Amino acid sequence: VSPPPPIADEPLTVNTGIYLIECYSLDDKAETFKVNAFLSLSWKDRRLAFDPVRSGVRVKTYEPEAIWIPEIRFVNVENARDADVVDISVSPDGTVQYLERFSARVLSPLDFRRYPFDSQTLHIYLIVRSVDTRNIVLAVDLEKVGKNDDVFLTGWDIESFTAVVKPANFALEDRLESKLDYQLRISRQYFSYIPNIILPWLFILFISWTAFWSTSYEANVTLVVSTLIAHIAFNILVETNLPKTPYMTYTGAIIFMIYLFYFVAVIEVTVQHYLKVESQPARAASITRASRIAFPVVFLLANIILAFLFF
Amino acid sequence: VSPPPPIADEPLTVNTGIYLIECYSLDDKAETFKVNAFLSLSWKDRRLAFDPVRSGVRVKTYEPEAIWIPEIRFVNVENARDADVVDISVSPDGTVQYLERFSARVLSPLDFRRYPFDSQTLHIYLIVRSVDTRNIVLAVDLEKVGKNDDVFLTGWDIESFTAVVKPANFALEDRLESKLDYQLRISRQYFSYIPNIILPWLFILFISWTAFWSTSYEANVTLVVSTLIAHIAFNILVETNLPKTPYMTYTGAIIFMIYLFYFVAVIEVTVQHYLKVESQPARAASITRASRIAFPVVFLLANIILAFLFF
Amino acid sequence: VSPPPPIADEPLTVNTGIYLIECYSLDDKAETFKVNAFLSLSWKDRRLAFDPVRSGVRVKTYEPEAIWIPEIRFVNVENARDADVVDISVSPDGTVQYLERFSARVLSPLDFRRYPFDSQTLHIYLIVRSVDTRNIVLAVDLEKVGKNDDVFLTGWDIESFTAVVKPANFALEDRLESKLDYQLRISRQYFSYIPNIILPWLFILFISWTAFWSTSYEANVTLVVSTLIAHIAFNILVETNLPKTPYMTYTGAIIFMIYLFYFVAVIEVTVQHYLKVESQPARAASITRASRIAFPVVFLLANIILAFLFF
Amino acid sequence: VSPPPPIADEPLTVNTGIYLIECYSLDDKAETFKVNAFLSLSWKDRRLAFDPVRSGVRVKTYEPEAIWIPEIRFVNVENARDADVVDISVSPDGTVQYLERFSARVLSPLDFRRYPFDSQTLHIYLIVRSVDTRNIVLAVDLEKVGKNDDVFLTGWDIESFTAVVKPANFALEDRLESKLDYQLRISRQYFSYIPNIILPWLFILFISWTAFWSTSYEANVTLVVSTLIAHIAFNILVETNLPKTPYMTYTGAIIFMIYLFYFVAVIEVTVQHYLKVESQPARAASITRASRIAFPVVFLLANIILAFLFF
Amino acid sequence: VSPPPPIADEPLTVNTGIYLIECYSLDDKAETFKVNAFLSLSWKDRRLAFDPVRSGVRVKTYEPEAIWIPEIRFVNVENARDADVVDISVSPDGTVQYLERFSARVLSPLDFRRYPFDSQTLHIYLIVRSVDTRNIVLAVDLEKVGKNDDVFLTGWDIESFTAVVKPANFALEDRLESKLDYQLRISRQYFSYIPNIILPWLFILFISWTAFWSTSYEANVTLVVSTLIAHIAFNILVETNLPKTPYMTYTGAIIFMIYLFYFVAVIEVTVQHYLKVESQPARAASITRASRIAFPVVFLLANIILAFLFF
Ligand SMILES: CC(C)c1cccc(C(C)C)c1O
Ligand SMILES: CC(C)c1cccc(C(C)C)c1O
Ligand SMILES: CC(C)c1cccc(C(C)C)c1O
Ligand SMILES: CC(C)c1cccc(C(C)C)c1O
Ligand SMILES: [Cl-]
Ligand SMILES: [Cl-]
Ligand SMILES: [Cl-]
Ligand SMILES: [Cl-]
Ligand SMILES: [Cl-]
Ligand SMILES: [Cl-]
Ligand SMILES: [Cl-]
Ligand code: NA
Ligand code: NA
Ligand code: NA
Ligand code: NA
Ligand code: NA
Ligand code: NA
């Protein structure tokens, strides 16, 4: 077996097509997602052409080893796909219709800048190295590109599974390579985040702000310090499900901002007490009365400023 | 090897049948379950038919490679099943009786809306792509569908393992596909949840409500704040064993409701103290006396409201 | 290759024998254990019989593919065993002596009712599906059943590795199956549990009971509440190493009982303070003086009651 | 292929030799370590002997399948080694020189009695089951036993990789087996343990002992109780990296001893307060003044007693 | 198949070349990184010479099994690489051009001394054992050494992927070995570390230092002790992502230094209170006033001293 000879000096076009059957295990920290899909391939091999009237049969079936099949690989994969050949059908003109069912862990980076309101574009790159005899070029057969209705990615909404029709043909190690981009657009389901993380956080922060309606230093310390323990607990819980980004994220910004609001609250609590011990509660109550309005107002404005900057 | 030619122009019926040997590893967060089972297949291949009189033997055994076997796959699987062919027996009329023993991690979504008092219907989808020569249609042989008595799924009660007799025949990538549904009904064992999680929770919440029989702000802060740490501990413990649902769960609802009861308790504790410092304990004791009855009554009613909305 | 023809109509007896080489990875939560062992098999195949005088050799060696070997499988396994054929020796009478070295993760349920003073009986089920030609029946060759002396299962004491000599012959999917039970009795090493978990727990509980020799509500709250945080820490630590049981466990019972002792201690602390504020320390000191004796006495008796009910 | 016939009735000696290339993943809890090494084997097969003059070549290379190779296995392995045959060279006298490169997870128990100042002797057991024709006996070729200089086991110092020259020849299932011991001596790098675990622990314990220079029960409770939370945190951190030992460990002993020092400190704090409330601070200050010296002195002596008993 | 005979008595030069396609999963604790790359190999096999006029092709293709291919292995790998042969092209002179696509988890040690401002040099060692017929020597073909632009290692900046052109030819087990070094230089992205870890637990440390503007022992204990709980939380979080180093790390040094600052702060708080109780607040306030300046100044200087010693 060797590649099919060219009629003129034109390159061999291979008609790709990925159809998602199962989409699962999107690891955010690892920036990986598992996929079980159908891989369709089609090319013209004139050596396999036959007369349908004399042969009697309209379509001829072949075993993978019997005929020449292009060596198609995935770029962004951890290991080589677990492929199972479904069918190889040859038309009278010599057009081969290959179909396999594969499974592979795909390495696709994620942008956590707008987390957990973020949307992602997952990539699946198909590639083919051109042989010495002739050059191989990939093509998208839009009829054979899609996903099944049941396909569910836990905690995400699957928008579209499209493919960049024009391949990126480039030189690599003195040989031509044709690369195709399969884009899977997904948007995060941010419902759960509000009653489970966002609201209980705010509640623990508001509990700290009750120290503005108290003159008891001992109780204020117990309030602001203990609520900070709850803050650390919640901060650790989030950053464990997120990778170390060289960029600032929307959550990371708020997370950091709350740490400042706790530090400044401690300073307030410390100042309030220092003045009361120094016998000037007129100054202490005026600062505390200001902080009653200041802390939520500045927090509300700073959040608007952040949400802007990020959205 | 090629498919058996049709008498007439009727499609090939393949008689399926799954018999569960082992059912284990139900990952709730991953929405997967592992299964070790028997897969029975039966079809008529007239090319394999023989006369039992001259042959001598009533049955004829074959190696998988020797005869045509339909390419049967599972839809909702992570990877291709680890199958081991047990037996291939051919009757004189040409009826093939295939039997294999497989193991596969099955991707079946779970509805956590009524967790941990929830029940689930696990699915196992059998599929076959129809060849060019003739169309392949799946069928359920109810005699060969079941589970062994020992089959145990830790923390669950196995109700029934049935199969939707009528296959879902549809078109996919210009070829017919016959899909069968194997339903495994299971209900959660919610015993452990009461003494381990539900009761100790309530106890830590009741401990926070002892602040209604105390006028000591320092002790009340220490009461309501520290019990909130215990609440956060138990909240994190539950939501780690559950995936991020776009829908509200029965547990999630109570979990959120307790966070409110803690926030309102802090407001009470703050108000009670503010009035005492402002020299009006008549107002403070009246609010505290009301909260002694209010907090459990509202909590008891709100739980009935939630349980009614979910069950 | 086909099964050996039966003299008269008797079933084929296959002489099994498992010899444990390595026993490791007992996952309590998963109810699984890994095993590396020897699997011996012996049957009479009269077609392989020879004369030792003319052949010169007393024993004839064969490759697995060359002769008929019975399809022996394990029932309670996650996946098919990783077997390596050690030796196949044939005697002049046609008696085949098969020996393989395998490794498989065995699914054996555990009874945590008496944890950590519990003992377990691990099972390894050998099975053989009877062919059309003749019925296959398993048998135990007690000479080839055992374990090596070095075999160590971390945190457990290996009592005995025996086998139920009489197989459980039953019908399944219109074919006979012969099932054998290999029992591995193990008892837990409960030393570590006393100084690491049992005693430090008791210490944190006794620390809470020092609130019976104190009239300071602020200090009593700090005592009983903070020690409850330590209790939650230790409770979480244990239930993470144990699966969700539909039955009550010995540990789970004590775990729950301590939660009650903490709740009742809070009620005492609350009552004591309420009476002191209400100006009646005669009633408060009398209740506290009673609780000094009551709490350890009731705890000691309730533990005897539990230990009696469980052992 | 069959074993080489004996000249006289002597057993076949196979010259073993393990050369470590990579040594990694020492799991303390699992009592396993991974190894990537060279396995050399040498035996005399007179059937393969040739004349170097007539043949023209002084050495003959063979494919594994072409010649008889002894079935060498590892005793203490999870699964069969991932071997790759490097070279098979035959000398004119029939001496075969086999060399393979393998990788296997080795099951070697560890003695945690002196942890983290403990040293371990890791074992790699080579075995061969004697065939019918003749008995196979293993031998150490010390020239082919070693490790590469780069070989690094994270957190350990590799002392020596030696082999017990005399094999342990024994009977098993009526056949002789020759077992060889390959010992890898390693000692723990206990540096990190001092500034990371040992010193911060002591610091949190000394912080608890500041309650001996205070008469404030409320502050003393806050001191001894909160520092106990830090103790529990640090105790859990260590015992998670260590398996459940039926024997007492050096760390476990100290860990338990500190729990007692916390319990006794609480009793002191409780007694001190009881006497002050009972109006006798002369008795309370005398006990507290004694405890200032008693606690560190008894702790320092008890540690010397333990270190002696263990080292 | 055997090695190609030498023209004169020169060794066989094999032209290596690694081209990284995917670089992922850098486990810091395990000191491993996964890589998906192209492995190019080129050697002259004069036996494979052909006349393109007679052959009909200028470049002849071969299956791996058909021709002699050098046994190239990786030194620092966990297991044998998952290789897939892309192309084998032979020119009329007999120059073989081998290309495979592999994936392997590479064992490369990391120096955590300057963590997280540390840079690393990852190694990939190619090796070939010389056969008895002739010696094999590796060579770098710099044209076929590189990485793709998309190659992303999460949390790291990929500097350069170079190769030490001169191989390390040495003797091992009486045979020559040619070893090549492939160096992948990477530097850590230390941005995330500042707002997520560095700043929040400078904030928790400063919160403890507010005890210098307070004379309330009860509040000071609650301050310094509770902030120490936050410190322990943050210490455990870091050392879990780092392996046990026999050397001191930059982070480990600061981590330890903060533990001292907490211990000394407790001593201050204890001394301050002892003098107040002993009726000498002039001495107590003077020490506290000094500590207000002392603690940040000493901390700032000690950090400069550490940063100088490490960088
Ligand atoms: C991860 C998620 C639950 C989360 C927590 C805290 C804050 C935010 C936003 C609102 C900034 C958030 O997205
Ligand atoms: C999921 C489970 C552990 C749980 C947590 C919280 C509340 C409930 C019910 C009782 C409302 C619950 O069952
Ligand atoms: C799980 C383990 C640490 C444990 C905790 C509590 C009680 C017990 C026995 C005595 C029932 C126990 O072994
Ligand atoms: C591990 C990392 C987040 C970290 C913790 C604490 C201190 C430092 C530097 C500032 C020394 C640090 O880099
Ligand atoms: Cl691929
Ligand atoms: Cl499948
Ligand atoms: Cl099996
Ligand atoms: Cl092995
Ligand atoms: Cl013996
Ligand atoms: Cl023998
Ligand atoms: Cl390799
Ligand atoms: Na082919
Ligand atoms: Na077939
Ligand atoms: Na066979
Ligand atoms: Na061989
Ligand atoms: Na080859
Ligand atoms: Na407190």
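The numbering of chain B matches Swiss-Prot: 47-357, in order.
Every residue gets a Cβ built from N, Cα and C, even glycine.
If you draw a 10 Å sphere around the CB of B:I244 (mutagenesis position), it holds 16 other CB atoms from the protein chains shown. B:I244 to Y appears in Swiss-Prot as a mutagenesis experiment; the accompanying note says: Marked gain of function, with a ten-fold shift of the proton dose-response curve towards lower concentrations.
In Swiss-Prot, the entry for mutagenesis B:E264 to Q or D states: Decreases binding affinity of TBA. The structure shown retains the original residue. Remark: B:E264 (mutagenesis position) has no non-local neighbours by Cβ distance under 8 Å and separation of at least 6 in sequence. In the three-state DSSP reading, B:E264 (mutagenesis position) counts as helix.
Experimental mutagenesis is annotated in Swiss-Prot for B:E264 to A, with the remark: Decreases cation selectivity. Decreases the binding affinity of TEA and TBA. Nearly abolishes block by Cd(2+).
Recorded in Swiss-Prot as a mutagenesis result, B:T268 to A carries the remark: Increases the binding affinity of TBA. Weakens block by Cd(2+). Long-range C-beta contacts of B:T268 (mutagenesis position), restricted to its own chain and to partners at least six residues apart, with a cutoff below 8 Å, are absent.
Annotation of the published mutagenesis B:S272 to A in Swiss-Prot: Increases the binding affinity of TBA; the original residue is retained in the structure shown. Just so you know, the Cβ of B:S272 (mutagenesis position) picks up 22 other Cβ atoms within 10 Å once every protein chain is counted. Secondary structure from DSSP puts B:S272 (mutagenesis position) in a helix.
B:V284 to M appears in Swiss-Prot as a mutagenesis experiment; the accompanying note says: Displays an increased sensitivity to propofol but not to desflurane. Cβ neighbours of B:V284 (mutagenesis position) (same chain, under 8 Å, six or more residues apart in sequence): B:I243, B:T297, B:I301.
In the three-state DSSP scheme, B:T297 (mutagenesis position) is classed as helix. Under its mutagenesis annotations, Swiss-Prot gives B:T297 to A the following note: Marked gain of function, with a ten-fold shift of the proton dose-response curve towards lower concentrations. Also shows slower apparent rate constants for activation and deactivation. Displays an increased sensitivity to propofol but a decreased sensitivity to desflurane.
Within 10 Å of the C-beta atom of B:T297 (mutagenesis position) sit 23 other C-beta atoms, taking all shown protein chains into account. Cα-Cα distance from B:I244 (mutagenesis position) to B:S272 (mutagenesis position): 19 Å (rounded to the nearest whole number).
In the three-state DSSP scheme, B:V284 (mutagenesis position) falls into the helix class. Among the mutagenesis positions B:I244, B:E264, B:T268, B:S272, B:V284, the ones whose Cβ sits under 8 Å from a Cβ of chain A are, in sequence order, B:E264, B:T268, B:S272. Proximity to chain C (Cβ-Cβ distance under 8 Å) holds for the following mutagenesis positions out of B:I244, B:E264, B:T268, B:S272: B:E264, B:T268, B:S272.
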